[PDB]
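A.B. asks: Before we start, here is the structure in question, set down as structure tokens.
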Amino acid sequence: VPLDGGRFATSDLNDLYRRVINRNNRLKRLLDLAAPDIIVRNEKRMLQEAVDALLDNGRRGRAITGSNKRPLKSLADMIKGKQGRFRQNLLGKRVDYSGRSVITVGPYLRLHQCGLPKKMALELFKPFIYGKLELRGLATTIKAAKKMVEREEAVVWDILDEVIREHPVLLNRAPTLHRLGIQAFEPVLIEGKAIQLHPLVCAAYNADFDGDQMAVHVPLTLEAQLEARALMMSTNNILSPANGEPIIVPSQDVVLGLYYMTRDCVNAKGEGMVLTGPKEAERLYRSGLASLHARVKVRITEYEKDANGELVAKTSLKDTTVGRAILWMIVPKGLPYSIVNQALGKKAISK
Amino acid sequence: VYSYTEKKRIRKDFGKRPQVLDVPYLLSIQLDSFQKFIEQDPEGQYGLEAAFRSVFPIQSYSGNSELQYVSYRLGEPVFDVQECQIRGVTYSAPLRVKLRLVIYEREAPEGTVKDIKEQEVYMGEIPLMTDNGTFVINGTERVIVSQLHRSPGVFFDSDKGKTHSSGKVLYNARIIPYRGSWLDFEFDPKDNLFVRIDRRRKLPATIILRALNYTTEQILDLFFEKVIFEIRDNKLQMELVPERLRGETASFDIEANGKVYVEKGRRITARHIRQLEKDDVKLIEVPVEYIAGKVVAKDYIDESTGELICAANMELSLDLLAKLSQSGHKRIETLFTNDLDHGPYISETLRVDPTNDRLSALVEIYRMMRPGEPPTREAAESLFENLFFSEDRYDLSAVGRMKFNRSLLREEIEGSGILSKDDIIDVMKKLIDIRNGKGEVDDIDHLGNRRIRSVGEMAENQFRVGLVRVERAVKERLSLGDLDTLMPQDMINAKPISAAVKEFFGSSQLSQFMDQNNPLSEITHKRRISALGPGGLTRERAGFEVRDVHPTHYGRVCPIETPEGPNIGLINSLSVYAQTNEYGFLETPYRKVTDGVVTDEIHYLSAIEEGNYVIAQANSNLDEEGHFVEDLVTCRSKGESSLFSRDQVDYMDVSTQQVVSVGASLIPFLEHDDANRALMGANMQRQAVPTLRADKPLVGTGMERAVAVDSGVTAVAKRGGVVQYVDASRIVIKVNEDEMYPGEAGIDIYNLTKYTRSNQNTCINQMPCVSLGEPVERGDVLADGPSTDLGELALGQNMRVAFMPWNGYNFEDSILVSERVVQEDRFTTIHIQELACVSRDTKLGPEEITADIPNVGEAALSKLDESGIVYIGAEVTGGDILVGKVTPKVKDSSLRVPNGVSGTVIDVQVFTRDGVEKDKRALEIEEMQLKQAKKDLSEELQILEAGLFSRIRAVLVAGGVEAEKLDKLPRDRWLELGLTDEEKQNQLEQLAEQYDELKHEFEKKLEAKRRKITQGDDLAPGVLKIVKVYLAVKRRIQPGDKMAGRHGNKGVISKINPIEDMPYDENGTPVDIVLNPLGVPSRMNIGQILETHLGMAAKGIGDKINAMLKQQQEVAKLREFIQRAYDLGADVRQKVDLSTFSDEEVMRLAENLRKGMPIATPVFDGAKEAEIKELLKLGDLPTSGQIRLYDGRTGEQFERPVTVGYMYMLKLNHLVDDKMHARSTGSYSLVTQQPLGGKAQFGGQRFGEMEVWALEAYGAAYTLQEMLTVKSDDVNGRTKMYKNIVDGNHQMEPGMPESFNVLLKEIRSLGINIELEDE
Amino acid sequence: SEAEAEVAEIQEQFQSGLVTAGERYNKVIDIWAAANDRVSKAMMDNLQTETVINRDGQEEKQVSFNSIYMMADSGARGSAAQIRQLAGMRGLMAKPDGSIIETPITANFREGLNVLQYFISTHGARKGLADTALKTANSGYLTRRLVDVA
Amino acid sequence: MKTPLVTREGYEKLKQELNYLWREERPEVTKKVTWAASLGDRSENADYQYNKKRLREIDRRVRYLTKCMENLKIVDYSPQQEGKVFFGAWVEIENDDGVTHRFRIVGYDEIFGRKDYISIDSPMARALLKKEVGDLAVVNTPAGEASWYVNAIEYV
DNA sequence: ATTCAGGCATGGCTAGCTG
DNA sequence: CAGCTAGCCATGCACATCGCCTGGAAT
RNA sequence: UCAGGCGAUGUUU
Ligand SMILES: [Mg+2]
């Protein structure tokens, strides 16, 4: 490789081969004069040590050095070590079609989608954009196409919305330990310049928001898209393969939330009354005539599938807390009621 | 009393402990060391004198001629710091050497035939140190780190346990000199005393023992003691000192005076020894059993035979007894041995010895040192006489000598640089004695054995290496002398010296690139103590216990400042009050203690001396008279800590600050935080980016004034006086009367430093801080620097903040920030990048810098000139063209802005290699710089003359005034007139000659500066012209950055809400930042909450004053109110009183207060809760420190009132746009057709091994295939892939990878045959 | 106060001649540990249920609304241990030798700290960090070996 | 340095304390650590840190007590032979000046001030391995020698 | 303008000493 | 002639990133 | 465009 200046970056194999060839030519010249044999012995010894150097510099005695102080690299090192070919260019290769950025939170997302920044996208899916362009017939060749996508005119952004709509992507974090370490998502375009990522996964990634970095990846072929959707989309991982406990455990604020939302004092506003339904419960709490927690008798109705896989209802007058009734409007059809009639710490919500 | 320029903004102060030793000059290490390096000094003693007087004189091979030294002298640089930073040369200096050559006659006394003295021969160049303690090599600003390594001397170590798994510890001893080879001693489980020279194979130490020309008899005499037997006609009876029966059990009955005293086979008390010594008898008979175990000392020979009768170091037997008896030998020498007292280790070693004499021993050592070499008498002689006894390859230090005698209980502390037989013998004695049981090992980590070098010392060593190489050369050449015709320039060639010193200051494990982006960052990078470097250990191949703190780091090394990660403990920062002892240990101050008073006399102490005394902790309640209010007190004695008595202590702490570093003393309320977070806090604070408007942090620690004033970015004055002229460029100070020198009296001029470049791409700027007509006192601020203000150190800004979760957006640590911040531009930062285009001259054609370019429209071309370089001020964007460069074939190679940055073009530089035509633009810039320099120096002369004429006038008024005759003739020449016969006339003549000298000086400097600028300076060979262009981006703030506290809570700003939605308060104000409460109990740093409260109090006082001032009142109200605000507490130091502030300064004081009443807090003596409460009560906020709020969206009330207050926050330089990155299809590496790595090189990410494991874990396969085949390796693969993508058909075609093909080739390179096979 | 009185009694007994060196050592360390536990229980009772109010009758206690106790009992962050190191004394501190030091840290992060105490806590933290590093190394190596055999 | 001699009552008490630590104390801190681990950060967290510290401290205690219980020589000897002062005996001693003391002599693990709190390795006991009622006995304190006299003895 | 001087843990192996 | 056996070498030591710097002496 | 040095940011008792 040529350097900046009238010099050249010295390699190692070059120096080694050159040494061997010098020594060989000298010996060849020596076998014409029939010099005394001690000389040719010293010669052969030099040559043997040199070929030794070329094949493995560092296995005989003191290894030959190079420019400054260090053993120049030989073929044995080309293959060995943490920096030979195996562990550096055949088990993990750098890869095109990617990018990286900083993460933030953005809690307005459903957990099967994640943010992404416009500029990153328009740099990623350049081929797709080219294609849809000359399909809709806006530029003859690829030239005007690339000129348009650099100038960043109007229609490109609409085109990009049309091509991202259902095209999953992969997110990666650096110390990948267990196979959660790579999950999938669908993009939703954002402004700014930093990936937005759902909260309920920052436990599986083991990734706080203190300035970490995440990498993107874009599948190209069609089998690949279907792989990423049917196997690695985030919805299909709610259990660590280590052990059957859930991994979508709500983490650290949401828990304080639910906690303060369900508890009981002994005496607050609106204590000692009766409510026809969780609906008017929430209505009270919004209007501001009843405290957020005060024990109350209310009516609730619950479902149970005790039949041959069939749902059956039953209703009654439970004794509970107003906030707890408000929480009730989210439980789906099939659970019992006692699951949400206590403190709701962390273990509780987990089970 | 107070300085006049402190009265501007007097900083309220809590704290109790009266301080007695003000903070010293924070840059002692660097400057004192280097000054010591280079300065004229007699009698050698650590300068260039040292190196020279060591190497010279240089004598021929008795060639009757010899070279010697006289005196050295420097000159003065051709350039100076500013020009140098611009151009790229080193800030260097000439070096001249006066040498003397002399010649003697052949066959005569030392009669000088002839001598000559070359006129100060040139040699080499050495860099100087800028007044701020930084070096300047190549347009950059490097720094050298003080190094911490093991002291020269002797050492005794255990290496307990692990070895040999036998439970029996070992003991080894090492000698490490300052320049030479090593030397060791150690035992083995078989109890034998072995030696090794320089980590090589092992030997029995007797080899070198007798290599010192000793006989076995002498060796035994040295080590062991004597026991005698003589011919008393039967068993050849004995005499014995009863002391030799110390705690023993006799194997034979002890009889004397016909009286038995102890039973045969019992232990013996000391009363027995007492009574028998009182008896005073030694003649005793012995049995034969007690005999055989002994060993002969000397060798007996007989009259007739004289043959091998007895060999020294041999045991006994009755036959030997009979043999020596029948030969008639009176005396019998033996060896007093034991098991718990005297192990006969030397005798065992001797029995293991294979050697016989000095000759064979030298042979053996010569053979083990260099394998495969012919043993030879002179060879071994001259070898072993050159590893422990000659100046050539071995030398300790004075320091080495001091330690080496100290650890041997010697008497004096000055000797030779070499070893001695006596010394080695004594070392081995000490080791044996340690094995016996008395004495103790000495651990390494104790700072009495580490040592701190510095720039001066290391420079001296390298320069010495240079001198010895040049003397090799000089000796070589001088071996071929001539007839008097050569002169001392052929006898010298400095190129090796230059090579050595350049190599050191340029490329070495210590000289490194200065982190210059924040004043604090500088001043804590210069004071860095590193354990790495040539002469020290390594990063991960180094020990463990050195990475640990030791109970003697106290006050000499920070506990809590070090980068985490791959190298902790190795990069200890240096303490605050630490100094450098004469020999080079770490010494700290203390206060002397008399009988019952804490006297006010300081006293410096070293490491080892500390161990013997007893030392009193700082925060101890004294009472005004040195009396400790208790009679017991917490103190430390020897790595201990325990309550002691009253009349025992002898030294007390100086202040309380002395257990931290400047890097971590700015942390208010430090003591309430853990260790971990204090650490991360100091480190983050070090990375603060400057701002565009600094604002005096509220909760400070009083250690700001020094940290700023002395870190020489702000411009300190030198002679107090009256400000005469102000302007963003320069400041012009008139001097007072009596702080003046008689000649060249004049006035001082300060050239500030306008917008220019850092080394981390930040904007180093300066701003005036005074106005016309304003007195200034010596040693005071005049120019604020980057992130400074009014002198004090400021890093970020102070903002109103409230702790409460708020709709998720602060989920984990995500700070939230309201637009009220991004409007006022109170985090806007300024960055500057620097782009370079070059003009090579390659065969097939030289390059071009024209404007005309093929295949580009008028769009890009319009911004360019008619010459090819962008105007000074265009607002270029990403992709545009700054310089037009083309390569003939003609191809475009113009210079374009890297994609992403906006900005503006603030400045352009042009360099041209001499011998080439110039363009139009370079000529124009030349004329510009000429004109400016001329005007500048003309103004210099004009204002200086103005001051001098003013002084003349002021003088003529005294002693011969002519008020009317003075202004008759103009300012032209007021010396036309005369003065009486007085020294005032002498003074007039002084002034006149100074005026004429200034005339001539202006002339010469003008001409010289013109000549400097005119020429085309040198360059790297093979180049024609370089163009450099600057840019100035203005990055504001946007979701993704990293703002931080100081206590150590990080965060990534995440949304910018509109003004409305921030939770407001009942009085109406919004709030600006909303952190996450759950972060506080987790990271146990309770501090930031107290910081918040105290800040709330501050701003309370502030707003109160602002109201009182806006409703303009009589000043007396302000007087009283500020008075109260300043008293407010228990006994303190401050004791200000505004009864003496001239009734006008008060107003200006209120002016600078209306933003807050800055409170200070020393580190371990800070404000307590009660005083915080009472300050708040002086305000009007509620005592609880919590307020109710009102959420903006719902417009209703939160519950359970929350916390608000001002929490000074910082910004780090991990901005988002230096991390966002993406690649689709770019370059490709050359060897293995793979995509490149990094960002600057427009490459892509890395798909790691563990990730391949993950994808295998899922069933996904096609993803992995095209992840490491189509997107990386197969050339045909990705071409096909691209062509198919452009038309909808999503489908790959794998093919074979290529890196694998390379693997095949490189294995085939060897004798191997690897192949593919049949299909 | 009572703890100090006890160590004074033990010191008197030592210089009176009824114990040995390590004997005094262990005696002292045990009684400090016991005091530590008493303090912990004291603070926990003084917080968890401290709220006592009227009911429209006279009084009845209930679980509290102290913010820190909520942030702990929920399971969000921190627990009895951390609230200890914020309220009660922060126990004992080993030294690099491993020999546990013979004077507890009678302070706590809310009140201040005199120098020595903070210094010793530094000992602890630094050793912790170094072990983090080396342990990481070995863990990675183990994972790699396992995946290359299965 | 040590003596495996221990009394059977303290032996039982110590075994019971061992069982207590290993059954009803370990698992709770265990659950706490298993809980805290599920949090994200580990270097930015302290709850895991200090709970782990608790585990280390309890483990050290159980290790020590285990080795002890391995190496405990028990002598549950009766008052069968009496007349001297050798072990496991109540002892009154008085000064020639008025200072009095009552104590029982036991092994190393039984010293916590409650009932019988003196270890044999102490110089006091070392000067009393066998004596007769009404006799002088001296010891060597760090402040010099001392003296007392026996009053009475009752084994059990 | 060509040219010749601070690690640890482990395993594997080889002289070298007792029956 | 065999069973250790202590002493001497080979080989091993997480992942990801960013910025700056420097690449033969003599003839 | 390759190799080394240095420093720094993350996960990490
Ligand atoms: Mg993190």
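Note that chain A carries Swiss-Prot numbering, so the residues on display, from first to last, are 253-603.
Quick reminder: no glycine exception, Cβ is built from N, Cα and C everywhere.
Just lifted these from Swiss-Prot, have a look:
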BINDING   A:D460, A:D462, A:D464  Mg(2+) binding site
MUTAGEN   A:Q504 to P  Resistant to antibiotics salinamide A and B
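Could you place these features in context, so I can see how deep they sit and what lies close by?
C.D. replies: For A:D464 (Mg(2+) binding site), other Cβ atoms within 10 Å of its Cβ number 15.
Sequence-distant contacts (6 or more apart, same chain, Cβ under 8 Å) of A:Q504 (mutagenesis position) do not exist in this structure.
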A.B. asks: Around A:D462 (Mg(2+) binding site), how many other CB atoms lie within 10 A of its CB?
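C.D. replies: 16, counting other Cβ atoms within 10 Å of A:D462 (Mg(2+) binding site).
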A.B. asks: Tell me the Cβ neighbour count for A:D460 (Mg(2+) binding site), meaning other Cβ atoms within 10 Å of its Cβ, over all protein chains shown.
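C.D. replies: I count 21 other Cβ atoms within 10 Å of it.
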A.B. asks: Taking chain B as the partner, extract the recorded positions from A:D460, A:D462, A:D464, A:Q504 whose Cβ is under 8 Å from a partner Cβ; order them by sequence and answer 'none' if none remain.
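C.D. replies: Filtering A:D460, A:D462, A:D464, A:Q504 for a Cβ under 8 Å from chain B leaves A:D460, A:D462, A:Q504.
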A.B. asks: Return the members of A:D460, A:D464, A:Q504 (the recorded positions) with CB less than 6 angstroms from at least one atom of ligand 1, or none.
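C.D. replies: With ligand 1 as the reference and 6 Å as the Cβ limit, the list reads A:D460, A:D464.
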A.B. asks: Name, in order along the sequence, the binding-site residues among A:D460, A:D462, A:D464 with a Cβ closer than 8 Å to any chain C Cβ.
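C.D. replies: The answer is none, since no candidate qualifies.
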